[PDB]
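Peer 1: Before I ask anything, let me first share the structure, which is written out below as structure tokens.
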Number of protein chains: 6
Amino acid sequence: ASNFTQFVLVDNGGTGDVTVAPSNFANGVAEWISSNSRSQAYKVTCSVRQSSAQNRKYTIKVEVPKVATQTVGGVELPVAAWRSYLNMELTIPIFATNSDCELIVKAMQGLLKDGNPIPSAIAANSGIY
Amino acid sequence: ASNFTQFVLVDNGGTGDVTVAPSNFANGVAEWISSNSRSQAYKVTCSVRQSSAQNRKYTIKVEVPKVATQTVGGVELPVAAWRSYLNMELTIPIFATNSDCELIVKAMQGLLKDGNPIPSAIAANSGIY
Amino acid sequence: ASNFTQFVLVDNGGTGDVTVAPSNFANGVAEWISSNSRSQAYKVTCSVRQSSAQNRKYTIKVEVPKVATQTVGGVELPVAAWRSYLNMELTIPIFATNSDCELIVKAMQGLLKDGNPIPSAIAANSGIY
Amino acid sequence: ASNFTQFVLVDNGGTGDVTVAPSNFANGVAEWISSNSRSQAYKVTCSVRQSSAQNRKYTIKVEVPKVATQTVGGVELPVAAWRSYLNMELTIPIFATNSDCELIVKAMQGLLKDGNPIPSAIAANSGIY
Amino acid sequence: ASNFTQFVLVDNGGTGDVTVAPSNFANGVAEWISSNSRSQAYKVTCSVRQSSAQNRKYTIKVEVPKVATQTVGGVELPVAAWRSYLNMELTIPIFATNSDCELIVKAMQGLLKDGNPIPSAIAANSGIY
Amino acid sequence: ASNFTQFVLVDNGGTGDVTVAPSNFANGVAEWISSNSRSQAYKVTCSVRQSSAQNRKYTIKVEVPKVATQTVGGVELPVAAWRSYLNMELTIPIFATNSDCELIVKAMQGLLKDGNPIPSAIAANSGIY
RNA sequence: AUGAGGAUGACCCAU
RNA sequence: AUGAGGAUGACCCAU
RNA sequence: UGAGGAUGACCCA
RNA sequence: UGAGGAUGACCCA
């Protein structure tokens, strides 16, 4: 089941959706980027490895561009001022079955669901209170 | 207001749903745990820090346990066979507006949506190909 | 949600009630103080820590002041003639479920219920006999 | 007259109530134990001493056991899987009158009354937040 | 009386008012920010501590954005050129009663009232003369 | 003009109003005191300095006294039981226009307005919760 | 320069 | 600060 | 650990 | 004294 296909990263109900597509596969690290310059693109990378004898580990990185007052195709410096970096590390014991793993995916989905604490804090430039 | 509220971490259609509640805010680290013995509980922690002069960093951690009943010293104890750990760090520039942050939240949601590449690989115990 | 709120420490019918309110939550130590002169105020502090691999430990402290006025050089100040110090430590293994914890709390409330041995000895400047 | 009597430590309606009864009063230390196996019993001890010239100090201790059966070599014994330990010290100046003492007792009962911050945190395996 | 609620920081008679709302409570330090990027937001933080045996101390910090020629949602450097920092430290002796403290609040209100020397000097980019 | 004028520091409706007047400008520090013995007077000081190449810093200090009559050496002297100290530093960039500065003054006024969070906490001898 | 550093208060301390 | 560094998990390691 | 003291988030064996 | 540990009337600084 080849899963290295393009998908919708940011969904705005069909209109203004951000699609990210396969762009690199060097070293088993899969990469997806949006149709932009690499300085203003949405980037996603993913890889898996046996971190130790007892665990496997997925490393997922996401890069999101600052859009407000952005100049499409322009040179915007400093780079650090225009990009956000998401860095995810998922450690799963080798005993985890397919079912166990489905549960783990759901926990991640639940964590970021709309209206829940964490995503609400992030979207409002806040912390917890 | 107050975003420090309980929420559903694992959704199984209102039955066997893993719901998590606020349990501690000591040292600026917001904590949530499920109704279980501290040894078998799901745990979620969050904290925001001004990592740099121009950055803010969210550090989020989730612990998914595999519940079991061990028999140490010929006695039964509620324990965890093993634990899966999710570790994410999100660095956001201070110049990001609320709408810029909403864009990051949506990207994270789209990333883990059912059927998309990454959650599919994780749930099937495989890599991206 | 939040339990770091104001509450009635001493209940005297509805009036003369001593209420203690949040004042500080620095370094994992929550603190409650009663209104007016800090010098004549009631104080309550609380904290929890993983005392060891299997134990979590609560450290609770209460201070009951003896309100008085100090005159010196014809200058009077609101002070506490003296203070009574309550100091308790509660150790709970990580295997304790919410039910086990509820039982522990009932034990503490029973220990101090009116008419029982200990609260009666204390209330009468006495010991056991 | 005597306050070294039996009393209800844990109140569960009228049945399932945990009663603790006198067992020993050696060396100024009063001790109460619940019926049946000493190994699975609840324990409460109390003592008072002149800690200094101006202070008298009460030292109270409670033990809540986790009842369980231990099997070894096919030989089972009634034991406590683990124990929760309550430990409190109350210091009271010799100037405190019976009224002052009654106030101190109300403070302790208020601190642990249902719904209040501390008994709620404990009952839920939580801290303050 | 939960006082950690939103309030109007800059009042322009209903039209164009700047409201600041709860955004963080890490370490007992309360934080309020306006609905902006954190680089252009109005920020307010407050905390209290026992500075010494004789005093308590409120530390209040306010950050005000430079608005003239501002680009909403834009990246404006250097940060020091676009922000003003207010740093307040209020030391109150433990003997101060609620009344004493009300007087202290009034002194602060009087200090900054319209038409008075200090606020007039500040609003006109002047000193005293 | 000349903004160095007397003003009402504490307003109690034209009766018992603490009014403060110009008393010294030595060393670039504007001083105001109330009509009292220098030992029992309210004191307000202000000074502006070009703290940096691109900053100006206002340093404001207010002293609220608790008046009393001490009897040193068997003689009566007008003195202060204790003093409360307000210490504020305001750093404003040189690029701030007059309208930018008016915005800072309004923020400080809104901050201390009756009924708002901070002045409420201070007047009640509590923290923010 | 920075400190939710301290003060008796136009001073002191740490970096 | 950086690591498709590790973990028993608000900790540890390398640079 | 302490039926160790305390001017109580400190101190002693 | 200790928001020091405990197999809780013991033990550590």
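Since chain D takes its numbers from Swiss-Prot, the residues it shows come out as 2-130.
Recorded method is X-ray crystallography, 2.8 Å.
Every residue, even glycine, has its Cβ placed from backbone N, Cα and C.
Reproduced below are the annotations present in Swiss-Prot:
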MUTAGEN   D:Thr46 to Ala  Loss of repression of replicase translation. 80% loss of binding to the operator RNA in vivo
MUTAGEN   D:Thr60 to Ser  Loss of repression of replicase. 20% loss of binding to the operator RNA in vivo
MUTAGEN   D:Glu77 to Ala  No effect on the organization of the T=3 capsid, but with a loss of thermal stability. No effect on infectivity
MUTAGEN   D:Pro79 to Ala  No effect on the organization of the T=3 capsid, but with a loss of thermal stability. Complete loss of infectivity
MUTAGEN   D:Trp83 to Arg  Complete loss of viral assembly
Peer 1: What's the most sparsely packed of the mutagenesis positions D:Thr46, D:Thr60, D:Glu77, D:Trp83, counting other C-beta atoms within 10 A?
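Peer 2: Among the mutagenesis positions D:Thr46, D:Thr60, D:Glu77, D:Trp83, the lowest count of other Cβ atoms within 10 Å belongs to D:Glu77.
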Peer 1: Checking your reading of the structure: which of the mutagenesis positions D:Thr60, D:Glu77, D:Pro79, D:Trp83 lie inside a 10 Å Cα sphere centred on D:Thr46 (mutagenesis position)?
Peer 2: D:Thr60
Peer 1: Between D:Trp83 (mutagenesis position) and D:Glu77 (mutagenesis position), what C-alpha distance do you get in Å?
Peer 2: 16
Peer 1: Which residues does D:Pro79 (mutagenesis position) neighbour through Cβ under 8 Å, counting only same-chain ones at least six apart?
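Peer 2: Sequence-distant Cβ neighbours: D:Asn37, D:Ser38, D:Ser40, D:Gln41, D:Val68, D:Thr70.
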Peer 1: Just the number: how many Å between the Cα atoms of D:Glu77 (mutagenesis position) and D:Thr60 (mutagenesis position)?
Peer 2: 35
Peer 1: Filter the mutagenesis positions D:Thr46, D:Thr60, D:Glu77, D:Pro79, D:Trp83: retain a residue only if its CB is under 8 A from a CB of chain C. Output in sequence order; output 'none' if empty.
Peer 2: D:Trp83
